[PDB]
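Data first, discussion second: the structure below is written as structure tokens.
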Amino acid sequence: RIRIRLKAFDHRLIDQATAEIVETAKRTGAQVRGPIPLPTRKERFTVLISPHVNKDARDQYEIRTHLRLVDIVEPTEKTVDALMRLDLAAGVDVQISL
Amino acid sequence: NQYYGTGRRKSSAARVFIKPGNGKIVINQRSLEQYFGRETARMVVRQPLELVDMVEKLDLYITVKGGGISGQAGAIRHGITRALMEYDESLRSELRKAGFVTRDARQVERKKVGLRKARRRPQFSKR
Amino acid sequence: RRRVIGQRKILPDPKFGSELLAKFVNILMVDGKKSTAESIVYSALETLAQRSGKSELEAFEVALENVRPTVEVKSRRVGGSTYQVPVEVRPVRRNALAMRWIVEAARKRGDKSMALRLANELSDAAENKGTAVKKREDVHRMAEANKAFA
Amino acid sequence: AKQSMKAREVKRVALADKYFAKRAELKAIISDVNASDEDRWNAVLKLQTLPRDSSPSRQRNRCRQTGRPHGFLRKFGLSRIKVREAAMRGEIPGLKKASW
Amino acid sequence: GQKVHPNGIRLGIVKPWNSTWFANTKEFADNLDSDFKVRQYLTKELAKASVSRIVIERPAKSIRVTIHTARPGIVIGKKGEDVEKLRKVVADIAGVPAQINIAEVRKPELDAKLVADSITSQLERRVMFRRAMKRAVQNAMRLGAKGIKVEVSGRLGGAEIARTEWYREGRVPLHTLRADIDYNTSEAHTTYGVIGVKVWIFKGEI
RNA sequence: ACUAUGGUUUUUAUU
RNA sequence: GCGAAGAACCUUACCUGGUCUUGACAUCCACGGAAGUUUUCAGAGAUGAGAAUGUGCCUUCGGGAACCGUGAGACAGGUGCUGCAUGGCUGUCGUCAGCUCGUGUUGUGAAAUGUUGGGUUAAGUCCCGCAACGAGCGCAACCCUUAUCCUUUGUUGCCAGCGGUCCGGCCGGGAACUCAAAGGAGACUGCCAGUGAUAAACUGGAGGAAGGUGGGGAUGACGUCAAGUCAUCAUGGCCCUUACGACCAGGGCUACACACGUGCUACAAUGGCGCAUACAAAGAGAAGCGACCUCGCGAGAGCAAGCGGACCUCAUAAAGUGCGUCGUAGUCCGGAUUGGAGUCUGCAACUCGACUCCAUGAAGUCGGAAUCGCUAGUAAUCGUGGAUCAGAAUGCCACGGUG
């Protein structure tokens, strides 16, 4: 009866990790929906370009935080069991909740 | 028969609908004189409308959302121009005369290193 | 440089249909608070309505008709020397010159409301009756009389 | 910057999770609200704040590589003295040159 | 003036970041510290082991590390148990159970770490650096690549100057972002000078 | 139009 | 307002007195102990000594490894010195159009020619001409970013005709607009006439959402002071080592008869105040963001709705609009200063912190010789958010309104 989450920073890894979860969730459930989105976020920051003084010279860094609710059609006991051992590479973050 | 047009400006977006034959002037389910254009910009949405006018020849309906009410007006002005420039083939000549057909994308200038409040080099009021 | 304006366009006053009354609030306003200047324009015309012999619809234009010059004196460098030369006052400035002097006068004054400080200068701006007030125009009277070298 | 600065957090940060971020929310066991102008708790609460160095205060992350305290930025994961050399090596995930 | 970094511009595009793991701002600097504690450990125990890079992962409630070497058989041994004396330590530095993994490096004659080692092995013989670096790149271009550069920096013997000596062939390249460019600095630590050897290799655009 | 003056010494050649 | 984005004990170096030294910290080897936990007595504490608890990992049962200490032989430590031992890192013209090779020629050679000369251009870009022809580095383009249309993507977002109704885009309906995302197409001198050693390319007009690198970004050729820095780092050397080392504690790094360096708020009525009234963008948040009510003079304390952070909180955005009210008075104002009360966080705010209340009460009405800065959403001007953080900014980084 559970619900799922996927969170990342890479614009392609978010889909490659989706394509791991919705397949692990389909291997024990025949009815399909495909992935649902939201929420996406962005963030930018500045730093001094050199380690000693040089405080007028700076460089621009940014990130884009990607998240999917994904949705699972049958969250059945046999299907959540496959998600207790979810691997799925490093570089993303997930949840299982009720 | 109805004519349609869209416009966007400064986080706001407008949709405008026009019918031939004299009728109403609606914006966000209220009249065009009921709450809108009462501040410092006021008549911006009526700049192209003066070429046809209200309670004269058409029925007007507007929907608008996002941002501040002067950004909304500068979005509606383009959206109503997009509708009016297909309402009649000689009215369009006058919309391209007044320059209301030109799409504004001026927004704001972007920062660079080493600058202050969005713009300008570290500042000294004297010497 | 060369590839520059000129004059950018401004939209005429929505109530009067005038571009002079649009430039006037743009130079009158301060800190971009044009909403207060829209309460000073025409509010400063209270004591001019009946007094205008061109009627109220020219009661401000009359103060701009008082002065419409063709040349102004400037002091310009030719080398190790600096001389006085006449420069042309074009149609685009010819109608906006006195408008710029009246707002300076009102800003430099300090009695009553701003809609009354502005009315003090506007009351005499086509009469010129005050003492040492026509010194204002010596920059164009010295230009219609320039001799220079040729 | 000194080699002594690298382990200075070890006890401090541990008591931050243990007590220094909930002891005020759970304070109703070392308090009374029934007796007027009467103390039976101050000397046992002052005994709890008797130990030093480990405090709710005094707490600084530092650059664990150098001991340098200043120029720390949590959004970068690393203090700015080493950021360009680590981020151009590709060591900090996912920092890169892309500019504005 | 200021110079764009030839490597930093391409990170995540065909050339991956050296670590992969998610962290929020409340622990990003604490995960990264364990990630550097293991780098300075492993690369100082493996100091003479032909290692060109190490790649870090955080699998579910664990850590994982891959070691890239041109000589893997003495790094994983015979087999998989010679690494426990490092695994038991990186698992304590990371505070989570650890896995150690092996990777084999391609074309040591065409890798920025190992071509530099092929110049260090001439500087160990105290030869003139200029011919030595040229030969190592001439051996490389005759095997592969679509452009290579080598530069030597500082106290070279050499001259009383801040200028380097270098040798380039083929394309840099500039703006290709699929260029997968391989780069390294290795300091030679000679009798009278630390002497930096810098190498850049470009092989294809995919 | 006028508006002067600034000691001596202080770098690159590779095997 | 730089490195020292928050200099109570902390951070941190200086001064003073303690506590101690193969060292707070590294590493090889041996040796006593698990790592740990709690408390008593002496000291403010670093430190000096007991009383109690635990005995993990590990095994040829011979004993051992992490790890915590003690110590020898080697060696460490230093905001000490060394930017005239060396790397790594670094100003700026300027994003200017130049820097530099091979072959031929020319010269006694260094070298020059070339790349100069004529025009066009943002341009060593092109055109003209040609004792020089070609080339690498820079230029261009790439990358990147913005407008128009089509196609693609849609929940905790969206809604045009229309049933049912947690009365709600909630279900049926849609995939379109917005909002957030991607990929294309379209602008090419294309088109006309004019100019141009008639050529590069320019000068206008039509048509278009847009016209002339469409617009905007990313990018630092050769050379510039062999710049600033061993105070982030290493790293060669020197000096201290029974210390110039580091662990506590107390003063200091916000002494001052005086100078420099810059902002913000006002000196007002194109302004303030009190009461109404219209409209946000971008961020923050469960040992949390905190809606309310109560005590009280009040900070706040005490409890607590909604919400797991796209149908909640932070949150009446403020200025503006409008009404009431007021002057040339250092003011209705201001409330800077000085005690007394408190409120919060915290060994601790006395000293250097913030918020509050009854009271008191000064300065500011252009301001030194003389001078500063850019071309439009730009200058000008008002609110909103975040970082640092046990506990405060007006500084730091961002957001939108008026213009």
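Chain C is numbered as in Swiss-Prot; the shown residues are, in order, 3-152.
Placed from the backbone N, Cα and C atoms, the Cβ positions cover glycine too.
Mapped onto three states, the DSSP output places C:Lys36 (mutagenesis position) in helix. C:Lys36 (mutagenesis position) counts 14 other C-beta atoms within 10 Å of its own C-beta, drawing on all protein chains shown. Here Swiss-Prot notes a mutagenesis experiment, C:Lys36 to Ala or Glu, with the remark: Defective in ribosome assembly.
Within 10 Å of the C-beta of C:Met116 (mutagenesis position) there are 18 other C-beta atoms, taking all protein chains into account. Record note (Swiss-Prot) on the mutagenesis of C:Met116 to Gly: Significantly decreases affinity for its own mRNA.
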Rounded Cα distance in angstrom between C:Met116 (mutagenesis position) and C:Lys36 (mutagenesis position) is 14
